[PDB]
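S.K.: Supplied in structure tokens, the structure appears directly below.
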Protein chains: 2
Amino acid sequence: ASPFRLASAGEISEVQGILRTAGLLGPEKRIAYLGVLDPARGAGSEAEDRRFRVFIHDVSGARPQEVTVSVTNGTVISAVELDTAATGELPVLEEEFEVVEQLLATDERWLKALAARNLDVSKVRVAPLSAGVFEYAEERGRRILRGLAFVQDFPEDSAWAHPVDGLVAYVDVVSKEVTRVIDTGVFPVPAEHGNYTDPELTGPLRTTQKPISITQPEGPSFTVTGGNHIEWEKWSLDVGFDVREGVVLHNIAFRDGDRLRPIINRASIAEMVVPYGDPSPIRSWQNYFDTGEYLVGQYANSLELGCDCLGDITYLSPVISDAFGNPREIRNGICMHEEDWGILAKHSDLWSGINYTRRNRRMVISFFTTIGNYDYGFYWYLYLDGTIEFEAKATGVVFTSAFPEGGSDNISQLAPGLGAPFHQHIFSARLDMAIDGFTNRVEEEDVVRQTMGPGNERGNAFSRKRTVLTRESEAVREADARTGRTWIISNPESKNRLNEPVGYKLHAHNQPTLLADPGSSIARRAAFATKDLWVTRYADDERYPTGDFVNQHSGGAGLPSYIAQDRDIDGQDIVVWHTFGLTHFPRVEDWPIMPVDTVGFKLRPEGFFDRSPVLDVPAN
Amino acid sequence: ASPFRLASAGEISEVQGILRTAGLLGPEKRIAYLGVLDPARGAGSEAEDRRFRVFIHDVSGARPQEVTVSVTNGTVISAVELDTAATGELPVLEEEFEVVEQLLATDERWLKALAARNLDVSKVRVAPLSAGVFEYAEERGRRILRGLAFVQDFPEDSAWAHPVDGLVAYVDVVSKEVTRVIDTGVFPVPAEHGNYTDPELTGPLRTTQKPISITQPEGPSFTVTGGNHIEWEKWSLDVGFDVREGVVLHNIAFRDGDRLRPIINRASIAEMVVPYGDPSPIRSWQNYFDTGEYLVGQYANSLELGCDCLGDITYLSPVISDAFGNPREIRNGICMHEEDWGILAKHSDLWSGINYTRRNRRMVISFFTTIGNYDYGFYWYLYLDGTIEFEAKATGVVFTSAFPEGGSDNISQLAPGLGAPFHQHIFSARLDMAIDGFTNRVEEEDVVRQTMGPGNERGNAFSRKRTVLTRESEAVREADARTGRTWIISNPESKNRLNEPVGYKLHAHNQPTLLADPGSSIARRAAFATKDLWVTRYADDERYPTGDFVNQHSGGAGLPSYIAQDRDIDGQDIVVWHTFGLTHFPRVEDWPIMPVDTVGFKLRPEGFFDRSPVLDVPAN
Ligand SMILES: O=CCc1ccccc1
Ligand SMILES: O=CCc1ccccc1
Ligand SMILES: [Cu+2]
Ligand SMILES: [Cu+2]
Ligand code: NA
Ligand code: NA
Ligand code: NA
Ligand code: NA
């Protein structure tokens, strides 16, 4: 009954049937994106309408289409032909991954380049990388992928250990032409293998690790109803799944006594980008938007009990569409479990004699995705005390190159002859806020230092300053760790028992934002990543910080275009967009497979409750 | 046999006997500090000499003494009379906590102040707060505590809910005189109680939390030998305990193949300070150094299985001295256990077909201390991948005041009429480094942005810069989160297989440092807290960033005096001092008992190993 329920296989099968009968899904068509649309604002109408948005690619060169379907009514709502030179190309298709390698294998320029290096073409893997927009006029309106080559010595070999530097090719995957092959010179292919399961490299496995057993004898403390509605320790929320964004959290609310109090209407990681900092022409174009160009949800892993998720695990198995509109289940794609989280509160009082200890715990919702060499875990955490936290875990295999004789200012050495170019991993969290309802505002809070003098005779005082962001044009904000800068989302019409507006405070990690020159192509296409915080007025069609069609878009779409409307955000339905990321100078310890590194953010209540919300937690 | 073993009760009993027979421990003497001295550098002599340092207070007004004893030889090594107006007073004694309240209860000025407020003197608790150094010439060379009052309505009442604002007294605890009583006016005493175990305040306890069972069926993976020597997953270290510093880690090393490689010679939290930012004369003097003035180790809690420490716990029970030289055991004062820590590394490869997942875990060493209203957990973590992390957990009850009519720029409101002054919690970690041996250096590493232009035509390149700190005068450093600033401790004489110096990188949280005006008393006494990182040359007697005698010291002792020697630190035996802290604007959710908040730092290997050190972890 819930309009926020996960898409079913039957819904996707109906979408396929509707598209087919409307003439929109012939043999030359491919579904590049399919997802359920959220209910519109003010859906207190009980009139459920399950609508799906579809991007349709044409492999024969015809114009792609954007289509909205109503599965409830069995109709096509709208269908629009896209001009991709104007509005961007469609996301990369999984079936194009192999096309780049296959097309190059018959190109005489590519073959001549491999022959000079004595590389057997049957052993050469080609990574299908997104193209971006640079100086090549012939690429406008064409669907281009760029290929970098890696040698696999045998079928189980890790190709990443053997980059073929000095070589890149550009491919038009619709006309099936190799447009350019660039060979800047022969680099030795690094020879050491990177096979992290080879006993010769691992040595004998440790026998010292004794088991840790985590069980829940009475079962877990949370309940799941309607497929995807979670209630846990006064929290309630809906867990969604979208093929572009991955796990999406809807309707996050906290039961405070008799009242269900909303906090966040929708939370998602709405974009991520990995820009490379190597000026070599072989890689200086390299920036991949895993979310916007590749769709991270479709590469979600099936998570294994005991290995990926440990304890009393409840799984969700989301259903997505394949390229032909058939439903495909991601078995055990989302893990949900609670975890002990140490001490919650503790005090031993010298005057009352009372000794008091309580333990904390958190609810975990997570999935893992794999796109090429990189693997990412996305973790959402709910804590007993009202804190909400997000954590990204980056692992997998670093992207490699040759390490040049005489060194590099932009590449780390990992092994003899083997390099790893500097890069960043930058995320955008889209938080459709609903602090006690939809009338919200954002304030920027800085520590204020005070000078010794009258009224501060001992020079000890310090204070804080709060600045309300009133219009979109002033709501593009930068971090300032030195002044302890945070941002408070409050509801000016909902007050706590002290007559102060209720609120939540966003705590950032204050990592560097996008390092590229502001005049670069990537600074224009990933403008969201140049600032730590953006606030917009809610609008149905403003979904992604980079716009709807990221692949080969020339720039400026998304957040820079939205905020130019300069809308009122002071006590309105607003959306917070937070940029956060890792800057990665790879270390030897990252090779041949990288130990997890993490980044994230959290929100903590700030006068949202009338006192500690965990006074009713029992003594365990 | 280990010179780093914990002090035994027999050792402390021998110290008492040695002091007594030397005439140093008559009825008027009290031991204010007692601790074992670390072995001197170059102790490859097998000549064990267990020596103890003792601070001896005299309650009759005679000069205190610093005494060094050899328990191995049964002799007094040295005994020096202290001039406390010059070098500072001794730490606060536990038995002085009650003296402040008892002396005020018979002072007519104090009684007149309580009478005007209709407060029964038998219900008034007085917090014994350290005095600092301000404008009062009569306090120089005298042992002063300052008292702030709180009402306890009944013996189990939380007094912190009922501050008596507008009133402060200063007390000479040796001559037993009340030197000043300052009454700036009547504030209503806040009336709501803060009894977090009262069912009227908690409501009915939740019945929704199901148990989480963490067990180790084969026992833990670590071993403890010689009382306090830990070996765990290639790590080895000695766990010390000192009554001032608390848990101290010695000889942290990692077994890399056949080699035991040192990393850190000694790690401790060597000072902590809580400065208050309220300019009211009632509290503008308030800054307590829990470590240096009160000695956090002597107030360590006994930790309860299942509540404080959960899982398969191994306890240490350190022995300390009471004020008369009797040994006193802190039963179950230190918890040690390993914890699952999620995914360690993961990759699913599109070309090799191999799916790989490993789980992480960490070793935890922790203790909890309580000093008045505040409670702190100190956590040291060792991870499989070579990371070392420290985490402080702050909880307990916030220090309170009245909330003034018409508001405050320096105090938060928690309840009707109840305020909580702004403050910071600042820690100093002292890391006696030993990266592959004692020849170390520190480099400061900043991200470098590059301009679009020749050699960077697409404007994507970025790099990094490393600056070696060569002398103490240039080794006082500030954080810069915007440039991703970190610090690398390396050994220039020990190289990895790529011929690069081995190293470890310190990652700070980049929280604000001391906010007080640089001309303030607290900026002079806690100068360490004004900068994020200091590096000194190792010296036996340079133990604390604030000096040996913090209580009522006029300023400048410790780190500012050490670095004026301007010693060579480039490839030498060096010590890193890292300042980190929390800035606390109290929220309603912190009342009546505060949920834990955390701060810390971590060190990660940076080309210390020749490849990932966790390739030999089994598949679980
Ligand atoms: O993560 C997206 C870029 C990519 C895709 C496929 C293989 C290697 C790299
Ligand atoms: O934490 C040291 C300051 C203090 C000591 C005793 C009671 C309250 C406060
Ligand atoms: Cu990376
Ligand atoms: Cu605090
Ligand atoms: Na365009
Ligand atoms: Na909103
Ligand atoms: Na002095
Ligand atoms: Na050292």
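The residues of chain A that appear here are 9-628 by Swiss-Prot count, in order.
Per deposition record, X-ray crystallography, 1.7 Å.
Backbone N, Cα and C atoms are what each Cβ position is placed from, and that goes for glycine too.
Here Swiss-Prot flags A:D298 as active site, proton acceptor. Annotation comment: Swiss-Prot describes A:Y382 as active site, schiff-base intermediate with substrate, evidence class similarity to another entry. Taken from Swiss-Prot, the feature substrate binding site covers A:296-307, A:379-384. As annotated by Swiss-Prot, Cu cation binding site applies to A:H431, A:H433, A:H592, with the evidence given as experimental evidence. While the structure shown retains the original residue, Swiss-Prot records the mutagenesis experiment A:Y382 to F with this note: Loss of activity.
Thinking about packing and proximity, how do these listed features fit into the structure?
M.R.: Neighbour list (A:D298 (active site, proton acceptor), Cβ cut-off 8 Å, at least 6 residues apart, same chain): A:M280, A:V281, A:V282, A:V304, A:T377, A:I379, A:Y382, A:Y384. DSSP gives A:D298 (active site, proton acceptor) a helix state.
According to DSSP, A:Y382 (mutagenesis position) is assigned to a strand segment. The number of other Cβ atoms within 10 Å of the Cβ belonging to A:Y382 (mutagenesis position), over all protein chains shown, comes to 19.
A C-beta separation below 8 Å, combined with a sequence spacing of at least six in one chain, links A:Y302 (substrate binding site) to A:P99, A:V100, A:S138, A:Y296, A:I379.
DSSP gives A:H433 (Cu cation binding site) a strand state.
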S.K.: Using the centroid of the Cβ atoms of A:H431, A:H433, A:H592 as reference, list every other same-chain residue with Cβ within 8 Å of it (recorded Cu cation site), in sequence order.
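M.R.: Nearby residues not in the site list: A:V282, A:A402, A:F430, A:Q432, A:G589, A:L590, A:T591.
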S.K.: Return only the integer: C-alpha distance in Å from A:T299 (substrate binding site) to A:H431 (Cu cation binding site).
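M.R.: Cα to Cα, A:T299 (substrate binding site) and A:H431 (Cu cation binding site) are separated by 17 Å.
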S.K.: A:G305 (substrate binding site): which of the binding-site residues A:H431, A:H433, A:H592 is the nearest Cα neighbour?
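M.R.: Going through A:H431, A:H433, A:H592 one by one, the closest to A:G305 (substrate binding site) is A:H433.
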S.K.: Looking at Cβ-Cβ distances, which residues of the chain lie under 8 angstroms from A:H431 (Cu cation binding site) while being 6 or more apart from it?
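M.R.: Within the chain, A:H431 (Cu cation binding site) has Cβ neighbours under 8 Å at A:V282, A:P283, A:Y284, A:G285, A:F407, A:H592.
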S.K.: Please state whether DSSP places A:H592 (Cu cation binding site) in a helix, a strand or coil.
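M.R.: A:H592 (Cu cation binding site) sits in a strand per DSSP.
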S.K.: Could you check which of the recorded positions A:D298, A:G305, A:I379, A:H592 have their CB within less than 6 A of ligand 3?
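M.R.: Checking each Cβ against ligand 3, the ones under 6 Å are A:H592.
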S.K.: Among A:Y296, A:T299, A:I379, the binding-site residues in the record, which have a C-beta under 6 A from ligand 1?
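M.R.: What lies within reach of ligand 1, judged by Cβ under 6 Å, is A:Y296, A:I379.
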S.K.: Taking the Cβ of A:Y296 (substrate binding site) as centre, how many other Cβ atoms lie within 10 Å?
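M.R.: Other Cβ atoms found within 10 Å: 23.
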